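**Student:** The structure's right below; bear with me while I get my questions together.
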Amino acid sequence: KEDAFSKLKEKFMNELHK
Amino acid sequence: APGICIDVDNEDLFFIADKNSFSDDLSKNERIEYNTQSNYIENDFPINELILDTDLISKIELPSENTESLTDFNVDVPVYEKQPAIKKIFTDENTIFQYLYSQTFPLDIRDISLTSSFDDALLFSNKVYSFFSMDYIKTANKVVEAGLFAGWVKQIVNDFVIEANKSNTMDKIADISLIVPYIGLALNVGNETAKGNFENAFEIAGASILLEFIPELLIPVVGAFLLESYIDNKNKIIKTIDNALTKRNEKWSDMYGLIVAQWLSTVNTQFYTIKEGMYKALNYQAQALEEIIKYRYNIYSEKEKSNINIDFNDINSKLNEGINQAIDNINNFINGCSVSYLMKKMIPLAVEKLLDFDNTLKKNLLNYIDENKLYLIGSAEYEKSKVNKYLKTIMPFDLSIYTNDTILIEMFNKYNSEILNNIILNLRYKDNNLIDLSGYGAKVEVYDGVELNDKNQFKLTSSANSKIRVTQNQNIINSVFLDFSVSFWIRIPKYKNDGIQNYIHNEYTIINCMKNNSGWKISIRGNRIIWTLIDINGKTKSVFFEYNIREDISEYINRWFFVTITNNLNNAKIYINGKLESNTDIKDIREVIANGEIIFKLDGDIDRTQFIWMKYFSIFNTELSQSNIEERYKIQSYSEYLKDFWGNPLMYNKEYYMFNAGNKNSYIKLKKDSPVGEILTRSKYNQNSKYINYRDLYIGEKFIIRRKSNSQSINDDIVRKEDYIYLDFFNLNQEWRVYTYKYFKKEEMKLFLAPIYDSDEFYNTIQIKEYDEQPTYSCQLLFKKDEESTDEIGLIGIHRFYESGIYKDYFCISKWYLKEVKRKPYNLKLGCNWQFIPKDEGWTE
Amino acid sequence: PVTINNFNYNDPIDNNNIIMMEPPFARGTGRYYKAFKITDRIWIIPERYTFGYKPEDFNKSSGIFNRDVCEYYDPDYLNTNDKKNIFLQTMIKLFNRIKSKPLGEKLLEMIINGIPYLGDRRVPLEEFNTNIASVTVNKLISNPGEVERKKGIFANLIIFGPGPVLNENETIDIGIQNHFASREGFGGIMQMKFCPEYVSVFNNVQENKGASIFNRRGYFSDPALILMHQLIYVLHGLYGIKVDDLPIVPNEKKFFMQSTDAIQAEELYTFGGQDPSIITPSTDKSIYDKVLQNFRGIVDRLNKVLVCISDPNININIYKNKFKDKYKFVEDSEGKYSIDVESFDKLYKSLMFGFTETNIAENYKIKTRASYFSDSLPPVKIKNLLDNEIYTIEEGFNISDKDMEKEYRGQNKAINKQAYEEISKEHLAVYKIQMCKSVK
């Protein structure tokens, strides 16, 4: 299961631009 | 005629005076009388007084030389004859003479090489023994191209100078001021000093291990004093008593002079021969290198020699300055060892017999006052107190009394200026046991209930068998006029919340040194450490240090700190971590007995789960200055490794809660449905009392440190400075990791906390640091692109981020910290300063 | 002041300052030597010291005399008249260097004036007796080929050339019937064997000040200091205080222990510096007490002396006043002599601790070794002591015009190579221990 890492990555990229 | 046979000049042997050389006269009795005088003869005479003394040269004219012929020719004419110039002996020993022989080579041999094998140097003509490092030997033995030669020549000459100049101990916490560590390998002099690690063997046994012979001292039992009766005269009885005490001083001084004479002619002679050996050994090693260099220069073709610029006088000159620097160190080290043997191994044995003489004289003099009390007319009691006062203070040894040689005086004055020579007890760990490395040979016996580890930590529990007994050397010189210090490290556990009343009220002893209800005592009552003095009469003085038990974060509670206690005429002082905390006046007390047994044991109304940790217990025979104590604090704080919150070594594969020195009441929590560090506030102490306050430490995420690569020293699990590590933490069942994003446009940025996966846009490599030069348990965490790169991204810390609404603190990486970490005093309150808190027996919450 | 006499070896015999002496150890056998009076009471005989030595021992062999000397042999030293003159002129020069400063001049003045008592322990208290080998020496005053005629003279010191070992300088006192007048308060004629050119060599490894040298290592000694060292043994012997008490004796039970003779306290007193501290205060006082008791024997003799049986021209009162002055006794109104304890103390200390090699070396700015117990290197030969380019009366080797004044550079084997020659190891004899390996 790799897509757990991708779904966290977008939340970080959201948190960064927040 | 096989067998290796070495011709040694009688000149190069050791001069060691026989015991029959020395006088026995101190054992004879003296008759003391009203007009008895002291006998001293100073071996000096001033030359200027001799040059301008009008009485010296004769005024009387010389009588005529002419007289009658001699007819009585009777006279004894001595007769001389020769003896053989060789004496052949067989021996198993390989000492100085044999080891120096191994470092020479014949004139006609070509292509010599160096070796660390003593036996190979003897067997083979082209092998020359060397006492420098494995790396020097290998570099000296290397053959190279013509273009690389002048580089190699410059390097090996430089390496020689470095190897010769080694003047420090590898173990930096050992109490040794100066040492030249290759002496053992060079000569094998004394007790097999070439075998094993010499520096290690020296720390245990001292100067004694270099001596080829331990001499048998003459220390006579001083004879009895026979006091005269003058029943008529009061005046003459008081003069006889005064002459007895004054003649007692002569016997002390003459005993010391007897010891000095034996020192100079049996011990200091041996150390002289050693200094001469090292001078020759060093010159042989230079000669071997000059022969190797010269030989390899001439293997090259004639045209290759003109692409190589070498100056052979410059090489000889540069090696010689290296030898002369090394000889200065060796002379200082050896001179120190010689004075050390005098002061620790000879003088105390004389003091033993002189105190025994003083005791017998005191019994004699008091009985004499008692026999004559009628003729003393009630002044009697003034004389009895004079006798007891005079025979209390002992004569201190001063070498300058028995010689005017400036070399010897400066040896002695240097020795006394070095604070490590004031140590009289020094407990340290070797081979699953505690022993005394002071040099005075105190007896130490550890019972089964004391836990020991190889970091010098020992644990006193409430068990009956958790005990240590130290029996002190009785022959060390300070009864009335105190002048001594005590130092140690200690970790004292936290109070139990339920049992605060037993903690705060019940005093308990940890270290006890008492004899005839007099001495000193170290005790604890809750959050107070106490030093106590007790005299012959039962009088008491105390000085204490108390740490605050209402503190968000305590620097003392269950954390290692350094204690030093100091005692002189006026004061008894406590220093904590090198700084003065408390001070009490101690003039009121008189005569404290410090020669008792020292008992390391918990004693009092204690909890059954009570314990204490201690480290590096030592005693000095002088009052340590603030500098001495601050220096000792820094030295004993040194390590290759990093430390945790409590002060114990920091470990890989150990669970840790994280603490931040800049935001002390803060902690890291993983945010709900988001991969970032949320920063909350620490939960304080819940309820009840009034005397207590603290902040919870076992809170926030449970981190764990992981090593990067297996290709390393996999002996221990200890994290060192500059190591590369992954910072991980637990998330339910799985182990997650801390990353930073590869693009970092602003100054501060949130950190990415996610499971263990090989990504392409996130860095995982952290270098653990310690930018603080003073002692600390704070470390820092540095992100880079990878191990090899010299660029540094930023340091892990905390920042207050703005995020719009339609301010919150996050676990971050920052550039601003890198611009501050190298400022002069160093900010302890910086947000990049982290400490790791493991779960510990001595802190419950 | 002190006057040094001048003469050449071939000068005629005058029976006054140039004589044919019959020296003490010849006994009454017919061996006589041409002798030169360098100052009052001091004689030079430019010839080899043969007394007690076999003629064949003057050659190098497979043996040695002393275990602690690097011994140089030369049977041809002093075998011509020209060689004897060189010796004599060299001794005159060293004597002038010694008197060039007040300290050494006073050493000579004490020696010249310290005449032996006219007697020894066997002589009755009431008598002076000059007819013993410790007081009187004969000169042959007849012409060549005539029947022997003799007269006696008093003397203090007779300096010979070397015995078999050129570099083994030595001072010697006279024993009769197993007792020594120079050790019992009386004093007696002293003899020396001396060689000015073959000097000792030492190093300063222990010294953390100046350690300059270049493999031909260390420093060579000034012959004037070597001479002054032996002259201190002469002084002690003339005043009757040559030490006989407990000696330092080396342990020899192990293979690594150095072998030497017993060392009386005097040898360490005479060197000075550090070395007197090896003599315990117990032994320092044992020696002080014995000298004093010997001196008490001498006052009692001066109070009782009535006649001189052996020489009727001796004025009893002239000699009483001379010996009073020598030993620093005091005189009461009735003319009895006694010991003043203050002036004994000052004299004893000046003789034993005043004149030392270390004190003299410092005063004359000559480098010498650090202690009696330091290592010795093989001797060297000084090329020409009679050349003022190398060696002068004023400065020895350390001449300021030649830039040899600083750091004793005139004595440094690496700097002043012109001054000396090494000696071939073939000619030296050295006691060795041959250490052969074994196991179990």
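Following Swiss-Prot, chain B residues are numbered 442-918, 920-1248, 1253-1291, in order.
Recorded method is X-ray crystallography, 2.5 Å.
Placement of Cβ uses the backbone N, Cα and C atoms for every residue, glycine included.
Dumping what Swiss-Prot says about this protein:
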- B:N1025, B:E1189, B:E1190: ganglioside GT1b (d18:1(4E)) binding site (BINDING)
- B:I1240, B:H1241: D-galactose binding site (BINDING)
- B:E1189 to L: Decreased toxicity, heavy chain has decreased binding to synaptosomes and to GT1b (MUTAGEN)
- B:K1192 to M or Y: Decreased binding of heavy chain to host SYT1 and SYT2 independent of gangliosides (MUTAGEN)
- B:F1194 to A: Greatly decreased binding of heavy chain to host SYT2, whole toxin about 40-fold less toxic (MUTAGEN)
- B:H1241 to A: Decreased toxicity, heavy chain has decreased binding to synaptosomes and to GT1b (MUTAGEN)
- B:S1260 to A: Greatly decreased toxicity, heavy chain has decreased binding to synaptosome and binds less GT1b (MUTAGEN)
**Student:** Name the recorded positions, out of B:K1192, B:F1194, B:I1240, that lie close to chain A, meaning a Cβ-Cβ distance under 8 Å, keeping sequence order and answering 'none' if none do.
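**Tutor:** Sorted by position along the sequence, the hits are B:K1192, B:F1194.
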**Student:** At the level of the C-alpha atoms, what whole-angstrom distance separates B:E1190 (ganglioside GT1b (d18:1(4E)) binding site) and B:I1240 (D-galactose binding site)?
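**Tutor:** That comes out at 9 Å between the alpha carbons.
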**Student:** For the mutagenesis positions B:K1192, B:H1241, which one has its C-beta crowded by the most other C-beta atoms within 10 angstroms?
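**Tutor:** Checking each of B:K1192, B:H1241, the winner is B:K1192.
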**Student:** Please determine which of the recorded positions listed here (B:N1025, B:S1260) has the lowest count of neighbouring CB atoms within 10 Å.
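**Tutor:** So among B:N1025, B:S1260, the recorded positions given, the one with the fewest Cβ atoms within 10 Å is B:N1025.
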**Student:** Distance check, please: Cα of B:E1189 (mutagenesis position) against Cα of B:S1260 (mutagenesis position), rounded to an integer number of angstrom.
**Tutor:** 6
**Student:** Near B:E1190 (ganglioside GT1b (d18:1(4E)) binding site), how many other Cβ atoms are within 10 Å of its Cβ?
**Tutor:** 18
**Student:** Of B:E1189, B:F1194, B:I1240, the recorded positions given in the record, which has the fewest other CB atoms within 10 A of its CB?
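**Tutor:** Per-residue Cβ counts within 10 Å for the recorded positions B:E1189, B:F1194, B:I1240 bottom out at B:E1189.
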**Student:** Listed recorded positions are B:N1025, B:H1241, B:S1260; which of them have CA atoms within 10 A of the CA of B:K1192 (mutagenesis position)?
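**Tutor:** Cα filter at 10 Å returns B:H1241, B:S1260.
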**Student:** For the C-alpha pair, I'd like the distance in angstrom between B:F1194 (mutagenesis position) and B:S1260 (mutagenesis position), rounded off.
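**Tutor:** Given the Cα positions, B:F1194 (mutagenesis position) is 14 Å from B:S1260 (mutagenesis position).
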**Student:** Can you grab the distance from B:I1240 (D-galactose binding site) over to B:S1260 (mutagenesis position)? Cα atoms, rounded to a whole Å.
**Tutor:** 8
**Student:** To the nearest angstrom, what is the straight-line distance from the CA atom of B:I1248 to the CA atom of B:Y1253, with 4 residues unmodelled in between?
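**Tutor:** Here the Cα-Cα span across the missing residues works out to 13 Å.
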**Student:** Reported as an integer number of Å, what is the Cα distance between B:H1241 (mutagenesis position) and B:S1260 (mutagenesis position)?
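**Tutor:** Here the two Cα atoms lie 8 Å apart.
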